[PDB]
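Peer 1: Submitted below is the structure of interest, expressed as structure tokens.
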Amino acid sequence: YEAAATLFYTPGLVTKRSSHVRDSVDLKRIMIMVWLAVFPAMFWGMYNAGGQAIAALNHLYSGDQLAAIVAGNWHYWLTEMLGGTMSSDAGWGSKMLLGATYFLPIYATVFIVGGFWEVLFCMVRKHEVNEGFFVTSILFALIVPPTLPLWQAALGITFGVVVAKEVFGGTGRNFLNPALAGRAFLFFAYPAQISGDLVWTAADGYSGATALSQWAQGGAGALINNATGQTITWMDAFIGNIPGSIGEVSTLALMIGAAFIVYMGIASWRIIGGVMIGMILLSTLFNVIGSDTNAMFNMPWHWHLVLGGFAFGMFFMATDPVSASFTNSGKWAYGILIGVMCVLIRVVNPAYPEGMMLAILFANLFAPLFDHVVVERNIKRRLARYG
Amino acid sequence: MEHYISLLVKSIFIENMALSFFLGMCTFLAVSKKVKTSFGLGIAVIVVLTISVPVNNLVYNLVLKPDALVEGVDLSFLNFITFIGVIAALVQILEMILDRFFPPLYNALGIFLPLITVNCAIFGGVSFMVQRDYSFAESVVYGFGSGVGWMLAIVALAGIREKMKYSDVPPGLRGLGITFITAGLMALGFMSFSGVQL
Amino acid sequence: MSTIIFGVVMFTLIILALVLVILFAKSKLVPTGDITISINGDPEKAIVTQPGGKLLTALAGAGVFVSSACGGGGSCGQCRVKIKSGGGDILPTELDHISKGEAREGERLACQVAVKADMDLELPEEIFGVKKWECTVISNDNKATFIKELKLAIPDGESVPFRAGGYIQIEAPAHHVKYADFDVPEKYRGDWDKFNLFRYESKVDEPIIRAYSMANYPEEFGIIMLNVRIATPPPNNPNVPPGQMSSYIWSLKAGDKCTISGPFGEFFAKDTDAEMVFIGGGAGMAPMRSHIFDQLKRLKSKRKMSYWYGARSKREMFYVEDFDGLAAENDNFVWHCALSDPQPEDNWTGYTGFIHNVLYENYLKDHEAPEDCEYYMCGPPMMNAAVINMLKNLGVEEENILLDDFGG
Amino acid sequence: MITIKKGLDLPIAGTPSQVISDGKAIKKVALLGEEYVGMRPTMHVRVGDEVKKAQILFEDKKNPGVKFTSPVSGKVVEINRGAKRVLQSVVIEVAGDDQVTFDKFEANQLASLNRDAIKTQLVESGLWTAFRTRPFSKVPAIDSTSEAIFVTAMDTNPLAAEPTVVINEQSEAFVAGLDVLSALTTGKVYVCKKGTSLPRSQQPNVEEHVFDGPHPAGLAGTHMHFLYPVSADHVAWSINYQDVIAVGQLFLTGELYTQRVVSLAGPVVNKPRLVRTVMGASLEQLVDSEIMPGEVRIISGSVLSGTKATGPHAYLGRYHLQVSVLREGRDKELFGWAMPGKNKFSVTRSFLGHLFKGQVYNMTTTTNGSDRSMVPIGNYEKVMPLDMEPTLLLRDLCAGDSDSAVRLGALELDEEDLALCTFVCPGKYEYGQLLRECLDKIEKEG
Amino acid sequence: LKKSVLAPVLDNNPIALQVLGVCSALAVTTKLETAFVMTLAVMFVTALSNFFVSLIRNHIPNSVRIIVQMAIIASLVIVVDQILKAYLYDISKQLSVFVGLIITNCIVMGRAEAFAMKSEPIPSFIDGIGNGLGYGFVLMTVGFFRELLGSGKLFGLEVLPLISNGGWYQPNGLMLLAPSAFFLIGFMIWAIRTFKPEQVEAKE
Amino acid sequence: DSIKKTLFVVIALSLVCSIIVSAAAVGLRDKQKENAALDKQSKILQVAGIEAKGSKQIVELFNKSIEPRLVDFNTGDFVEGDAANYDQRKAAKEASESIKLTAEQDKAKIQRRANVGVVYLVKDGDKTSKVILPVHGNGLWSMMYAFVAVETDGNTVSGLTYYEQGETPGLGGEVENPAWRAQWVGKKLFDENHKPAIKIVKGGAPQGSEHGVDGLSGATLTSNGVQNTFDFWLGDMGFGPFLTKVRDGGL
Ligand SMILES: Cc1cc2nc3c(=O)[nH]c(=O)nc-3n(C[C@H](O)[C@H](O)[C@H](O)COP(=O)(O)OP(=O)(O)OC[C@H]3O[C@@H](n4cnc5c(N)ncnc54)[C@H](O)[C@@H]3O)c2cc1C
Ligand SMILES: CCCCCCCCCCCCO[C@@H]1O[C@H](CO)[C@@H](O[C@H]2O[C@H](CO)[C@@H](O)[C@H](O)[C@H]2O)[C@H](O)[C@H]1O
Ligand SMILES: Cc1cc2nc3c(=O)[nH]c(=O)nc-3n(C[C@H](O)[C@H](O)[C@H](O)COP(=O)(O)O)c2cc1C
Ligand SMILES: Cc1cc2nc3c(=O)[nH]c(=O)nc-3n(C[C@H](O)[C@H](O)[C@H](O)COP(=O)(O)O)c2cc1C
Ligand code: FES
């Protein structure tokens, strides 16, 4: 097919102007490299979702009740039919399969719908379909609960692709993060399906809070995994043995993935360092101030790091080149703002337990203003006749 | 001191006039083309709000408030006329002052200078002050904070619009429609402070 | 009941207090004093007006017409003035009409400048020469099937200081005219009767002004010659109203008089040793005749010259005797003509088709330096656009392309 | 003295051996009319006309008084004109040894001549076109003066020649040219060079400044940015070392000196080296039997800012001192964008090539991708040593905002100052054309 | 007559072309009843203020023109507010500050300054009515979508049975917030300028 | 003399506008007050369980069946005053008529309590069948106000309605769901020891529980708000003493 050749082969073009040689890098390689960097996180997310679901199911039901429950859910009985099991002694293969039967439909729906919208816009406007939608779609599929309805996923990706990206002219022309825009659409449109105690573990009839929610309730002594009766530890949160969004849990896997794109020069270590600085500063300030009624005041920076979607956002969503600042000096301020806002929304906003996407969307509005300040200083320096 | 700092930060961020109450949208959308023009307009709005809110507080508490003048008479139905008259008089006096002493700014925003009388943000701020029953110092702080927040919002929108010189907006959306969508996205981003009660 | 009286009194008192405060502030802030304006450096004819108002209105009162055609809008012009003091401020509305390179010289639009302080101007000397004459028409005979020649005599024997290629301003009061009263010889009335154009009539409510190029050149003293076309509704849209001043000008009979002003003009020839090429069609004959006659007879320059004219039919050619005489007398001038769509009765032999195509095919395609010579043109937009495109394609720069333009 | 940290030394193959050898015989030379900014020629010759060395071929309508003269004696054989009759080149067939002569002076008198005498001699001989002006990189108006004349005694372009080798042969002429420039400057003369020794001029006006680092360190734009920032009110003049030698020879012997020493190098050149040629020589004849078989592109200048030498443009440029030849990369490869390229160059660390230090690449004329919008991953900041915001400036140029481009520092730039930015663009933009368009607009309506 | 009344609906729409009265459009468009009442109030106030300003246009001094015009407008708005509180208490409660903010609605002042001050009384009244109709067009169009998709109702009548009432429709919670109004107005402008391309803004 | 004309025009216009504005504002004041009174009475009738349509019927039934009374919170004894026109919110805001709660006491986060509160007695004749207690407390987004009707034994709930909550629809605004409200009928406010015993059970209440009510699904912060509201207003600082009197039979 025509699309096959234009995606697998290279254009075979030559140059036409004064720079007769060009760099090897291109947007296609950049986007595919970013797309490959989240594979460890995706695989661990599938495995973890399966494990959490099986543990909760066996904690709740047993025997004939468990048999009836599995017979009544296509995820469960498809896992069983394909050679896996749903017993307590299920292996990593069975857990990965159970997580796949949740992740793959969401990803396929998102990809198909967003691709339809992208192709429609590019064909009508007579552009060339380009990459980056790969990154958008995979990130959006990874930042949602395992139980999200497919029609809601379709609406979210539609909003993110059309309203935030395509209406501004496409890739490189917008100013806002498309995946986070779609996630915010879902957040404020159907909050019952993307919050609470009923959406973060794919076990029927199971209700359970996660670490950020439990800390806000009772400090560090409230971090208990009720499915298994054990206490969530820092190593558990770091490895990713906790409930939550699909691909956010494993800080280790996210770090491994992000190291490559940072080394390759695609992600901004300046942005990452700014985010870390802001987080550490505000968290330590809250710790020093203290509080007798808010348990979030005494959560240290190293606990802030491994909970929620902080690492995922910092490594893969705060580093979107288009939405960030275009100046080296402005990148530090952009990252510091993102980190400060995340910690602030976590601590002093009681409505939401996490604030990464809100913080990033807030900083997207002010990045160009940091650029303006820096460029104005540069222009003044030039007028002083010092270049 | 903590009371007034909390009030100021609330006015600037938690209850932003432009992106939490959505007042003054006509000029917020029209005059967002250039950062420095937006800066000047926001400075004018700051001045007008700061001067006007406390004056209306004094007038309301001395005359219009029930039982304020004579026991058993309530003249609260003159609130609208009193507020708008004070705002209009202040706007004209500031216009003459700018004309005499600030030709640069006067020419910079001459066309919209008389149009800040009709800016809904100032009237809404006065109405909210009357509802909330602030004191004189609270009125001053509230007016200053509301003006500062409006300035911040319009300047941020102007920065975004300048960044959009590289965009490829469809012809039908070029201008008003794309600016509407941009403002909607800005409000979406500003919803981070919704749950904060300060 | 006692509260109604309180409400009335408080309403009145508050409104009155606000009004008094505003009036006091106005009295203390605004200057309130008169202003003095010097139209140039430094005639004694200084102008003293009240503060505020439009500089264009002030100049109109002083009698120095800018322009000042309509007193506002800034639609077109030739509406610019020069300032050396006072009005040093820059208004954003003048930049889209004045380029950066020329704004720094202190040129501003009259209709934009505001009279807030004393200022001094640097108007060119030509502006001060503007005045009106009540000219008496010598003749208004027909020359083509849609064009007439109007000749005027200056009263009291006054002579006009002007340069070849200029244009005058024509002013007439309100009028009502029927197209049946036109004095059109039957020679040209065939098409008029075919189209039944005499049934039209026009109405004007207020005095109107227009600009018209003059067909005379300086050695013709005391005479103003104009070539005027008929503003007739197109056959495709007969319902469109006819022209407002062309109808009156055509109906005007010999011996009458009207008021003209000016002259004005910028379509002057360049003082070089290079060749001159003149292109025209229809009504554009006036500036071409002016330039050619001036250059050949008055200046007696040896520069190579040529004229190319486009016509609808063989009946549309005038001044042919004068141009043939000039060509015979001088070997430096040769002219050609082509017919766009002549009738079969014309029995025409020679170039046909568009004048631009004829010119390119016969002269420029073989010219060794098309860019060296200067191009002067004036005619319908159809011809003008094609000629401009052809010259740009040949590589002629704007510095060598000059033209007269009209529109509405 | 000044060290540049940001930049790039392109590791392209086929580097010349810095030894001068006699070049092949040349039968045709030409002057290219499109390489002079803002030029509108008035032709003073026609096909079949005999000419002498230093005889005028055409003038400039937009720059009155400037003359472009013949480099060799011979006969005019072609006058090539392109779209809209734009002059492309005036080809002269070498024959005879006739020439125009001028005044002679001794080395003692050069430093104390009149600016007017110097200007008249230069303009009449046609050497006045060696100078260029920042901003706009145009030939100076014959009635203007500049407080800063920059001499370029270093070359950091890939495969470029070594200025020291050339200058050491013509030390006296170089010093005489420096003296003449010192007399002509009215300010100071800046001799920007590397850390090695060159002949010196005793005049206090002439100052030697040393620059170190990767490629951009050797550009007059960088030298001006660091020693004499230019603007609308301050304009500097630029001239390269070989033109200085030509000026010295002109004022020493009273006749135009048109010899050149260029470098013939590239991945496909059999024996890269320096060759003696003549100004405006025919590259087709110069590179005859010097290259490997196949389809190749001949470039007048470096691969970063040269001019493709095909047909009417197959002649050495006025401001070019090297000829580059490289293969044409029209091949299509399956998943070529996804390979772990050990043989692929990039300023990013996303290929295996960067791990092999000292590796040299047989680069071709390929665009490793297709056109896309700009996604600023930070490549421009790695190659721009000037005090500017490169990404913001480039987006301003692409959008066409000339006023903001001027504010951001476009007036200080030439098309060759953005060659590396064009090189490292993932979107495959070409910013030289955009910069030239913006500069043309500023000049026209300013 | 219909030209002056119907031009501001699509040819010269206040909100979609002149950018006037945006605040109330963003605010009162979550329910069709409130949108309808606001439309009627704006029509009434603008028509009558235009009529009176035109009536006394010749005698208004330049020094206090704003004071006179705003006095008339504020008196009309005060009377309207009293009537609403007396007879439409619930809707008046829902509108709250925006009944008072009619005074600073840009449409009323713009039409008073631009048309009434130089036109005759009856033409000014008709122009006010036409501008009110144009404003109401956008108000009702936005309100229809917002209410239907946020609560499955139209004028308070259940159209889509909700999930919490044994139905099948899950309401969209973003339709009850300003961003939905922003996006709806943007897309409505897009459609209008697609069907009438003469309103497309130039690239400069 | 321009000033003379400007002053005359301004004065005349001000008089003409002011007469109309003042007459309109003063003429409609009684109806404006009556509208608010009717709106208040409708909710009390609804919670008391009396069907009424139209202003006439609402007024008739409210005057026939309801009897507003003032209660002293500290001692639970009735006090004399204009119970019909009492404004508890303004009384709470006033410093002379309210007490500033402390952190240990302000369970519901109201921060101020009026000295005297108003209750409504439902009467079907000479005797009183119910007493309606207005209570309020802070939710996740705003302050929530409700009416609770308790039987004449002072222990058994007969109905509950939330009339001003302003929470998130579908998540926290379910306090207005009729199905959720119907769960309260029959529940007991106190245990055998006469201590508050209402429980907003998380995840659903047991079967046939006499104290537990299902919490709002996915709205635990609003469920906590409701629980705190009842914990406070059933305590010693709220209607505790008054309900003790009612239980003893002083109703
Ligand atoms: C500097 C200059 C020099 C000129 N020199 C000459 C010259 O030498 N000779 C020459 O013939 N012309 C010349 N013109 C053109 C000039 O416009 C003439 O006046 C021309 O004859 C038009 O005549 P008019 O003004 O009476 O017609 P106008 O009415 O001004 O224009 C005629 C057109 O307007 C339409 N029209 C008129 N009234 C209405 C209405 N109420 N509603 C709608 N459409 C209407 C008519 O149908 C027709 O299409 C010159 C113009 C300029 C600017
Ligand atoms: C630009 C401004 C903002 C724009 C916002 C646009 C909002 C568009 C809303 C689209 C309507 C979707 O409406 C949704 O459709 C799905 C289609 O299956 C319905 O169906 C869904 O819920 C039912 C509930 O019984 C499930 O059994 C079913 O499996 C599921 O698909 C939902 O109950 C309904 O709520
Ligand atoms: C990139 C990213 C951003 C997120 N942003 C938010 C947010 O702004 N608000 C929020 O409530 N949850 C947000 N989440 C979801 C939480 O991180 C997490 O999945 C959820 O809180 C898990 O349950 P818990 O809150 O009990 O820990 C985000 C997740 C990711 C991956
Ligand atoms: C947009 C949005 C609005 C919400 N509104 C409410 C609300 O009004 N009331 C509420 O109790 N919870 C609300 N929540 C849910 C809370 O944030 C929180 O997740 C919940 O109270 C936890 O309940 P749990 O203790 O059962 O896990 C909202 C969540 C979102 C994303
Ligand atoms: S006054 Fe008419 S264009 Fe200036």
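Each residue, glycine too, has its Cβ placed from N, Cα and C.
Annotations per Swiss-Prot:
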BINDING   C:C70, C:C76, C:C79, C:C111  [2Fe-2S] cluster binding site
DOMAIN    C:33-127  domain '2Fe-2S ferredoxin-type'
DOMAIN    C:130-270  domain 'FAD-binding FR-type'
MUTAGEN   C:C70 to A  Loss of the 2Fe-2S center, but does not affect flavin content. Exhibits very low NADH:quinone oxidoreductase activity
MUTAGEN   C:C76 to A  Loss of the 2Fe-2S center, but does not affect flavin content. Exhibits very low NADH:quinone oxidoreductase activity
MUTAGEN   C:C79 to A  Loss of the 2Fe-2S center, but does not affect flavin content. Exhibits very low NADH:quinone oxidoreductase activity
MUTAGEN   C:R210 to L  Decreases flavin content, but does not affect the 2Fe-2S center. Exhibits very low NADH:quinone oxidoreductase activity
MUTAGEN   C:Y212 to L  Decreases flavin content, but does not affect the 2Fe-2S center. Exhibits very low NADH:quinone oxidoreductase activity
MUTAGEN   C:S246 to A  Decreases flavin content, but does not affect the 2Fe-2S center. Exhibits very low NADH:quinone oxidoreductase activity
Peer 1: Considering only the mutagenesis positions C:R210, C:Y212, C:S246, which fall within 10 Å of C:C111 ([2Fe-2S] cluster binding site) when distances are taken between Cα atoms?
Peer 2: none
Peer 1: List nothing but the one residue from C:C79, C:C111 whose Cβ has the fewest other Cβ atoms within 10 Å; the candidates are the recorded positions.
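Peer 2: Ranked by other Cβ atoms within 10 Å, the recorded positions C:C79, C:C111 bottom out at C:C79.
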Peer 1: Applying a 10 Å Cβ distance cut-off over all chains shown, what neighbour count does C:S246 (mutagenesis position) have?
Peer 2: 18
Peer 1: List the Cα distance (Å, whole number) between C:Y212 (mutagenesis position) and C:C70 (mutagenesis position).
Peer 2: 17
Peer 1: Starting from each candidate's C-beta and looking 10 angstroms out, tell me which of the mutagenesis positions C:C70, C:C76 has the most other C-beta atoms.
Peer 2: C:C70
Peer 1: Inside 8 A of the center formed by the CB atoms of C:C70, C:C76, C:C79, C:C111, which other residues of the chain have their CB, for the recorded [2Fe-2S] cluster site?
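Peer 2: So the additional residues around the site are C:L56, C:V66, C:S67, C:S68, C:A69, C:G71, C:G72, C:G73, C:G74, C:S75, C:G77, C:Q78, C:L109, C:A110.
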Peer 1: Among C:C76, C:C79, C:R210, C:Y212, C:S246, please name the mutagenesis positions whose Cβ is nearer than 6 Å to ligand 5.
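Peer 2: Passing the 6 Å Cβ check against ligand 5: C:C76, C:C79.
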Peer 1: For the domain '2Fe-2S ferredoxin-type' (C:33-127), how many residues does DSSP put in helix, in strand and in coil?
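Peer 2: Secondary-structure composition of the domain '2Fe-2S ferredoxin-type' (C:33-127): 19 helix, 22 strand, 54 coil.
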Peer 1: What is the interatomic distance between the Cα atoms of C:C79 (mutagenesis position) and C:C70 (mutagenesis position), given in whole Å?
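Peer 2: About 10 Å separate the Cα atoms of these two residues.
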Peer 1: Select, from C:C70, C:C76, C:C79, C:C111, C:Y212, each of the recorded positions with a Cβ positioned under 6 A from at least one atom of ligand 1; if none does, say none.
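Peer 2: Correct list: C:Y212.
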Peer 1: List the residues of the same chain that sit at least 6 positions away from C:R210 (mutagenesis position) in sequence and have their Cβ under 8 Å from its Cβ, in sequence order, or write 'none'.
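Peer 2: When sequence neighbours closer than 6 are ignored, C:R210 (mutagenesis position) has C:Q169, C:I170, C:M245 within Cβ distance under 8 Å.
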Peer 1: Taking helix as H, G and I and strand as E and B in DSSP, count the residues of the domain 'FAD-binding FR-type' (C:130-270) in helix, strand and coil.
Peer 2: 25 helix, 51 strand, 65 coil
Peer 1: What's the CA to CA span in angstrom from C:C70 (mutagenesis position) over to C:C76 (mutagenesis position)?
Peer 2: 10
Peer 1: Please work out the number of neighbouring Cβ atoms within 10 Å of the Cβ of C:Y212 (mutagenesis position), leaving out its own Cβ.
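Peer 2: For C:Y212 (mutagenesis position), the count of other Cβ atoms within 10 Å is 21.
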